[PDB]
Amino acid sequence: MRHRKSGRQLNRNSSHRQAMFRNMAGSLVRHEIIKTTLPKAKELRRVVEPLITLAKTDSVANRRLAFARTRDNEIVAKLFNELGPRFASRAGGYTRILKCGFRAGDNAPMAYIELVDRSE
Amino acid sequence: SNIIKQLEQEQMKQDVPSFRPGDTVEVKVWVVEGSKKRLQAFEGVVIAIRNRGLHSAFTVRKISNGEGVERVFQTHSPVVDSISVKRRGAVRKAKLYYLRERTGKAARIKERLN
Amino acid sequence: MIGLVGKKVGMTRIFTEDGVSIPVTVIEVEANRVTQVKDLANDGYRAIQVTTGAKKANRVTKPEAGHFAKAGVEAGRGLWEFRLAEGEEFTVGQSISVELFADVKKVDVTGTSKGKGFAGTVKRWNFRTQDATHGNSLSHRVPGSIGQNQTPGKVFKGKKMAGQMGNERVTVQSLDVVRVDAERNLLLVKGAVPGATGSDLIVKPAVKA
Amino acid sequence: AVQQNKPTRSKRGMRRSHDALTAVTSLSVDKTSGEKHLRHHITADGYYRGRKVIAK
Amino acid sequence: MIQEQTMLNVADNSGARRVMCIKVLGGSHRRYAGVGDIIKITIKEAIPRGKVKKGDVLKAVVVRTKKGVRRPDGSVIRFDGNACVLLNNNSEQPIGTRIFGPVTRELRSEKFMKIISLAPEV
RNA sequence: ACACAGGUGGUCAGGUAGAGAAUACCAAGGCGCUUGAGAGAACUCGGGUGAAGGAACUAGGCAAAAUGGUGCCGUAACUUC
RNA sequence: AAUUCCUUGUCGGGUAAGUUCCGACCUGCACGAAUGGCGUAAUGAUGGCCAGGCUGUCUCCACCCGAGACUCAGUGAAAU
RNA sequence: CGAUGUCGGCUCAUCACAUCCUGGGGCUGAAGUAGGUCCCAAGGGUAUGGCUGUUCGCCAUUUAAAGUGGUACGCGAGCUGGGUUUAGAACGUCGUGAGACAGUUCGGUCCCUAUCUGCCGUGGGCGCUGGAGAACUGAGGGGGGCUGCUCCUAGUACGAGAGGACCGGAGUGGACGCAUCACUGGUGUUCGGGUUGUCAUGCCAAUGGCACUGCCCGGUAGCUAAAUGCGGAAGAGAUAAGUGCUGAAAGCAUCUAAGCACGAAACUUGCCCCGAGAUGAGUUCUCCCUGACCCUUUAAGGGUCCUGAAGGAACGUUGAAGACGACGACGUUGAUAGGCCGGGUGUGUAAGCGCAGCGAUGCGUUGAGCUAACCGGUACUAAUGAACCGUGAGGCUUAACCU
């Protein structure tokens, strides 16, 4: 049912999800690999790939982005020079999802989410 | 084969003058009145516009003394005849439903200067 | 009576000079291929086996492919055997399409109903709710009109419950033919058709007098 | 209103005859190692698709 | 909408500013009145010189409502400020000597079809 | 009796909004309530928005919603003044 | 009448109709003078009634967002 | 007496017939329209408000019926607390008094996670006899079945005369069941725009975090009724009461004895849906596989090898399906999910620039900018080869015909 809703509801309030995904997507650029859960990681591509594609267009009016949606205070000094010129040209697919099964003795679907470091 | 958005265009008109919300339209329509075919006229400004397929409609409000009549029309109707588009109106919204709440000089639209 | 299998697309308006806009449900025809022709050999009966349109058939099984080989060279949709009535229906001459509607103006349409999940009673079955007023709590929409007293002991279908409803055969007989064009392969009717866009819509002329 | 007779040790088995959430069903083969892994999952030792990833 | 306890103005003369709607009637489960549907009404302030008196219950028809009338083609013709015409239950036709507002011709049932034969331009 | 929303007297006080020791946002300072991951069901408990009629609802305007600030005007009967 | 048997009295007004509201009747089966009688204003965790304002209480429900319910996993009660 | 909680209401129907509306037949003091009124039948159908706790009684207004009744005189592991109902208290009256009134008035508490039968929906095991894929028959079941008012059929039928009707329709309303999103409004916390407070961003332009989504207004996708659409059929079969023919027993008379017909709004077939666990398990088409050895306290078991079809499922990408399973797509022979690059509905011309302007701000570039479901292209990123289950022509008896 859920009428027309196509995005999954996961865990916590929509407000907590907003900030958790904001914090995870910005930090994955520096961590390169994050360990988390499969349902959560399958929705991370929806916010971390457009953050890398944000450096595909070049303009003095494009540097004020990542300030109203998916804020991070440190990528805004390096990302436009590092991944904008050649990597962001591919406009998506920068992520690898690693299905790892159980974490320990509990029930949580464990996953690792990483960024591709070389395209060829 | 292929009939959606296509079959309804066989009943759509070959030309109609272009107009936007807030414009003063002056529409003429054919009526039989239980006796005899006559051309009737309706004056006013458009408060909501047509944009979609054959049966998309627009609402016209008399507004010339801030009060009086309001009526709905369709530009592809076979009884709607002609439209004068007598003035273009200056407005900053898509819908003008607040002109059904105003009745004084606060109901006035200015010229668009298109 | 043979069904023409029209599929669901949408509704349009068509107008007349009196300004009446005349809303009508749209169906666009592709008609049958005819893929067996049964006559006398099995239980004395006659039946056509219609097959509708064409399909990509990109993963079909050998039990399906060995039948498509005797049906023709292009693979169609569905089957529908369609048994014929004696002196009323024929398989002879050219295969038939929208000439079924040249003078008969009522029709019937079979399709597949939409899935209601819980379904319940106060929407589907026209039952009244209990009010949240006068300090009343805990049972407003919960069903419970199921007995007396000890007297009932057994339940009949006038009593209604929750549980899955939908996704089964549904048929409507409310439809009236407004315009047919055999060169445009078009059928226009007054009234709405069940379920989702696409689907099947079996569609045949009425047999009620 | 309440239990007035204890359910049988046959009824216990009638409610435990479908209790296995995992059987567990057969594995999948790698592509550069003589190793095997769970269907669409990387092993706890890093083996998957001939990639040997995030190993310990 | 025009339902129970609705307080509205009369379209005939001598009825005064206020009359009250007191059930729709004519069948099972009857609620709300559309243009030309007969409703039961009570008189409250009527002019002393008029043919009708206070607290005597009559039949009336809706002549103004924002649901309007669409029977002719499907396009809705609407009216501002809810109003009714007073109907004779025995001799038929309206009961006033004048009528207010611009009115409509879709009131075509023979027991009130005389409404097009009056001083209005309809 | 419980890592129990209960009980418990004294002592100090801030940006901005505010008449205020009410209340919104926040600083200093403190803390993330000692099970986890998902699904998106009726139903129960809590919230949001609502057309045109209007108390017709119901024993009964219960309940809920509207109003709500300040300045300048304007102020009835009844009255022991 | 918080007092009333016929009695949900009788009659005027208020309703569409009123076992209720206001007033008048006296025939109070049983009001009545500190055992208190009559009487008025501000006020009142006050019973009854009329009109308006404002309203999902209703006409008639319709859509929207959470928690518990649902699924698996953790550590694991009660009447009977 | 180890408790079947008190009256009415709301919710909810269901059975009866001494039939209320519908049908069938009839007498009338029924010439006609109405009216009075009795047999026969349980398919379909039978009102809301005021004071009042009251259903009720009274009243107001409505019916085709608002019929007469049964259901623990149908209502609490279903509700409200008004009647009923104590412990506060009063008015009237009685009883020295402590108490007392099914008198009166204010006030006065409403607990409940299901074991099994009853039920609704939904998995897994077993049966239908080689395995697999699927479409057809139809034992039997349910649904459909009612109607007010007016106008036409008809000033025709009847009757001094006034007045004024059947068949079968249409116009306008309803009950009830059933289906849609095209209309139209509402909603629409994944779309857009405006705005108050305050903190953050050095500050400002500008943009977030929180404040009922802070507040205000539009609105896609979709839901929805406050919107729109629709209905009780012909042929064939067979049926109380009633309509009966020819005719005896009982010369006549008779529907019955011998012998054979008509027929109701009811009903079987016919239509619409279910349905072969219909263990009485039916039919037919499309697809596939043409194998061995050792041991024994064996007419039966336990081991090993060759070779596994057609197909199915898991495992995935998820949805028109959904509480969970089940089930509809698509898994590179790919459009299934996500994304990109656009279009469209929706919003409303931005953040910038240029000019004008004390400045708030306006106008031009600009129908700007932004987007989610609607629509198009695309393999950009992800759905691996396999592995797994599914075996080698398929038990027993009889008849005839050709040999």
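Determined via electron microscopy, 12.0 Å.
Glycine is no exception: its Cβ is also placed from the backbone N, Cα and C atoms.
Swiss-Prot lists E:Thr97 to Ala among its mutagenesis entries, and the accompanying note reads: Reduced RsfS binding. The note that Swiss-Prot attaches to the published mutagenesis E:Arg98 to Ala is: Reduced RsfS binding. Swiss-Prot documents E:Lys114 to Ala as a published mutagenesis change and attaches the note Reduced RsfS binding. Looking at Swiss-Prot, you'll find the mutagenesis E:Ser117 to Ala noted as follows: No change in RsfS binding.
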Separation of alpha carbons, E:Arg98 (mutagenesis position) and E:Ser117 (mutagenesis position) (Å): 12
Packing count at E:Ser117 (mutagenesis position) (other Cβ atoms within 10 Å of its Cβ): 8
Rounded to the nearest Å - Cα separation of E:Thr97 (mutagenesis position) and E:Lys114 (mutagenesis position): 12
Neighbour tally for E:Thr97 (mutagenesis position), based on other Cβ positions within 10 Å of its Cβ: 12
Other C-beta atoms that fall within 10 angstroms of the C-beta of E:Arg98 (mutagenesis position): 10
Rounded inter-Cα distance in Å - E:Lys114 (mutagenesis position), E:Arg98 (mutagenesis position): 13
